[PDB]
Amino acid sequence: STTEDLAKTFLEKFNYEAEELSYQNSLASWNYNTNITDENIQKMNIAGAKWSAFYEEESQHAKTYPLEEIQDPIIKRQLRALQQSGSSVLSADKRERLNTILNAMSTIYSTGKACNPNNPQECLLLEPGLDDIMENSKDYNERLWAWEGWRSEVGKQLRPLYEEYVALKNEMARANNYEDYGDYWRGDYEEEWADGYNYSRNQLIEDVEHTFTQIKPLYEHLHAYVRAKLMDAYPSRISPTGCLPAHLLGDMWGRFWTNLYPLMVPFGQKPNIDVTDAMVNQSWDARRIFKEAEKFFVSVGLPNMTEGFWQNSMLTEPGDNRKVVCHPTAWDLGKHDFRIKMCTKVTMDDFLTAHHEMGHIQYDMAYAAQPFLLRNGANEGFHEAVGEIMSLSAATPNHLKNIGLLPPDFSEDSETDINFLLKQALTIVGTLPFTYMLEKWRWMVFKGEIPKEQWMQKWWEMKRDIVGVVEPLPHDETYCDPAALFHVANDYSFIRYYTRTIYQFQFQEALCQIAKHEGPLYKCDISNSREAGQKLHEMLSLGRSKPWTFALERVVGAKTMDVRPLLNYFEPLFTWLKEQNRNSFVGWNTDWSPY
Amino acid sequence: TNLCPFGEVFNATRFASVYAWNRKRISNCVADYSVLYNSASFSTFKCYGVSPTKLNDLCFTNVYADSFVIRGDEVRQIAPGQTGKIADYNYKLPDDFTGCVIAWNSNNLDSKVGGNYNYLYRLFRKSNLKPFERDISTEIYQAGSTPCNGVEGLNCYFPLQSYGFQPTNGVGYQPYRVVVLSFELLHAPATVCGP
Ligand SMILES: [Zn+2]
């Protein structure tokens, strides 16, 4: 009786009991998110606690079989996903102490409000009213108190909780044979027991840092063009050779520069291609958007949606007393129950979102034959990278001419293409120094390179040096400015957004070579090409049964992440950026500050 | 002028599980297999050995009807020479099988909101089943060598597992009422002719 057979017998009992019980958890979660009532919250929590107690009982049973004695590679990947202890390795007092901190940080963030110093009766929460200031207002002083007040009235309260969060999460990391909690978070990309596809936890630092040094020529010309246009929207507030203030970046945290696009448009006389009015004249509804969305996946070679997809999903707002979470979520309930829940309007943004969320479904429909512990993406960034390339192909004017949303005599304009490429680069290239620096600060904090008396000292020294973003007001060590982000105060790994962006154009450049696309990469459309969807289905059907380095090579031919496909996408913009920045200064110095 | 009651088998309100399948002995009657193939309601109609082209001229001895409910992904395991949890531990067909496998989707009948757990399938067994062998015993299956002493714990599992049949499930995870007609053509009076 070898332990390879005792773990294989254990997984057959586990996988059917997990799929039976997580489906009841997913169906109770679906009945909450579409039918928000008092009974559905309790039934979600009752059926969620049964799944959360079953998974911890069998995690201790999975540690009976030694992982070194298992020879089959499929069983080891399922056992490592099940033997991964978390807070259970702590004592009874410390595990209750850790969940007290995690619940307190998630409620200080969600129920925290910043008050206006001019009018103290206006105290605004983040999601309803404080994100409205940081994404729509064009005033320096109005965005200043919303930025400072969010990190003073809320982020200072998270500073004594985050310090004990670091010590407790480093204690359970070192009890699970890890160096720190940052090394624990880098184990999501760790691949072991492979011949040439091994990926170490230290190799994730050596790949993210190396890929970022090549986006620096692209980001500096984007930073210089944003600074040259933000010094017109905000005169005598930004030095022409310095950094950008943190509250002028179109976001609360400066995560995305997308909202600055009305302040910097390359050709104001050439409007962007917006087909939201062609759908109204053709009398499109919410069903027509998803029927045209699935025609894109049929043309690329992916199968149709299931019969139970159309009758069980919520593709429109019900128009009744049922409260509905209207965020677009693609649901993999298990037992081949695939759903999309979004309050779809007849617009262009929901047209591309319907392609993005159905690309999540086509990933979920592909690894459905895998075992239950292997029914996920290859890593934490593989799943949203597949959905993002569907919105890239759908938004092209070549695809909007074939489905009737553009006239047949629609001549493509190069001036409108620079407007499209700059708007893409404000969301994509503008978020990569923010995503790199947020994880670089957090990895060094867990490791011990940054002492607790140098948290906000090294937070702003890194943000000036890497992101080129200077704080508008001085912050001492009582602040906690990364904790003002959602993924920091709610214990989420933020490197999932960096690597997904690298995979997004690595997948896009790989599929547009088999699609025989002649021209630049941003004009590519993989529709009506059964070779760029069969190649994508080779990686999609793997799931988590193989390492992500193996899954990357099955599409792009390279095991590691590569940012040169991302630089090829914005290469027509990068030629335009270097011509526009010939009379400006490209780069920044960290000496200049607004204070 | 008695006829073979296929309405008792196919249109039954209660169906058996696959670990304990309900075999009915049908003899001394007149059968009409042309109505079975031309019903257009069966999602699976695969006859093995005997051709399904309305052979209403062969006299058979006994027509055993094995009625059970499995999920839709396991209907392919009711072919002669298949492997899986159903073909090895629940219902084994011989490699010289001469009969038909009728299976239709019964998501309207055998699915309830919250789950229909009245159908059980044997998940673990010490060895594979013989052809046409039924095992209704529920002893505790030990995976290795440690004794269970009548209680299932570490490495001891209860061999029966319950199907969760819900109407919102996918087509693969959906209840299929499977009727396996078995024909025994031997040196016999061969009562079931059905002209
Ligand atoms: Zn998504």
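To match Swiss-Prot, the residue numbers of chain B are left as they are there, and the shown ones run 333-527.
Looks like electron microscopy, 2.9 Å, at least that's what the header says.
Any Cβ shown, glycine's included, is placed from N, Cα and C.
One entry in Swiss-Prot concerns the natural variant B:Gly339 to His. Its note says: In strain: Omicron/BA.2.75, Omicron/XBB.1.5, Omicron/EG.5.1. According to Swiss-Prot, the mutagenesis experiment B:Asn343 to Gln carries the annotation: Reduced viral infectivity. Under its natural variant annotations, Swiss-Prot gives B:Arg346 to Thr the following note: In strain: Omicron/BQ.1.1, Omicron/XBB.1.5, Omicron/EG.5.1. What Swiss-Prot says about the natural variant B:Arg346 to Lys is this: In strain: Mu/B.1.621. Swiss-Prot documents B:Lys417 to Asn as a naturally occurring variant and attaches the note In strain: Beta/B.1.351, Omicron/BA.1, Omicron/BA.2, Omicron/BA.2.12.1, Omicron/BA.2.75, Omicron/BA.4, Omicron/BA.5, Omicron/BQ.1.1, Omicron/XBB.1.5, Omicron/EG.5.1; May enhance affinity to human ACE2 receptor. Recorded in Swiss-Prot as a natural variant, B:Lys417 to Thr carries the remark: In strain: Gamma/P.1. Per Swiss-Prot, natural variant B:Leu452 to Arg is noted as: In strain: Delta/B.1.617.2, Epsilon/B.1.427/B.1.429, Kappa/B.1.617.1, Lambda/C.37, 19B/501Y, Omicron/BA.4, Omicron/BA.5, Omicron/BQ.1.1; Contributes to cellular immunity evasion and increases infectivity. Here the residue is the original one, but Swiss-Prot notes a mutagenesis experiment at this spot, B:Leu452 to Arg: Increased resistance to neutralizing antibodies. Decreases HLA binding to NF9 epitope. Increased binding affinity to human ACE2. While the structure shown retains the original residue, Swiss-Prot records the mutagenesis experiment B:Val483 to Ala with this note: Increased resistance to neutralizing antibodies. For the mutagenesis experiment B:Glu484 to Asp, the note given by Swiss-Prot reads: Increased replication in human TMEM106B overexpressing cells. The annotation that Swiss-Prot gives for the mutagenesis experiment B:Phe490 to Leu reads: Increased resistance to neutralizing antibodies and human covalescent sera neutralization. As a natural variant entry, B:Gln493 to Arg appears in Swiss-Prot alongside the note: In strain: Omicron/BA.1, Omicron/BA.2, Omicron/BA.2.12.1. Quoted from Swiss-Prot, the note on mutagenesis experiment B:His519 to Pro is: Increased resistance to human covalescent sera neutralization.
All protein chains considered, the CB of B:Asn343 (mutagenesis position) has 9 other CB atoms within 10 Å. With B:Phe490 (mutagenesis position) as the anchor, the candidate recorded positions are B:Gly339, B:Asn343, B:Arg346, B:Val483, B:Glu484, and the one with the nearest CA is B:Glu484. Secondary structure from DSSP puts B:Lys417 (variant position) in a helix. The C-beta environment of B:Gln493 (variant position), restricted to residues of the same chain at least 6 apart in sequence and closer than 8 Å, consists of B:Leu452, B:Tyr453, B:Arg454, B:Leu455.
For the pair B:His519 (mutagenesis position) and B:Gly339 (variant position), the Cα-Cα distance reads 29 Å. B:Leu452 (variant position) falls within a strand when secondary structure is assigned with DSSP.
It is B:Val483, among the recorded positions B:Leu452, B:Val483, whose Cβ has the fewest other Cβ atoms within 10 Å in the structure shown. Comparing B:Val483 (mutagenesis position) with B:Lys417 (variant position), their Cα atoms are 23 Å apart once rounded. A distance below 8 A between C-beta atoms marks B:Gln493 as the recorded positions from B:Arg346, B:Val483, B:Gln493 lying next to chain A. Between the CA atoms of B:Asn343 (mutagenesis position) and B:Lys417 (variant position) there is a gap of 27 Å. Of the recorded residues, B:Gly339 (variant position) and B:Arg346 (variant position) place their C-alpha atoms 12 Å from one another.
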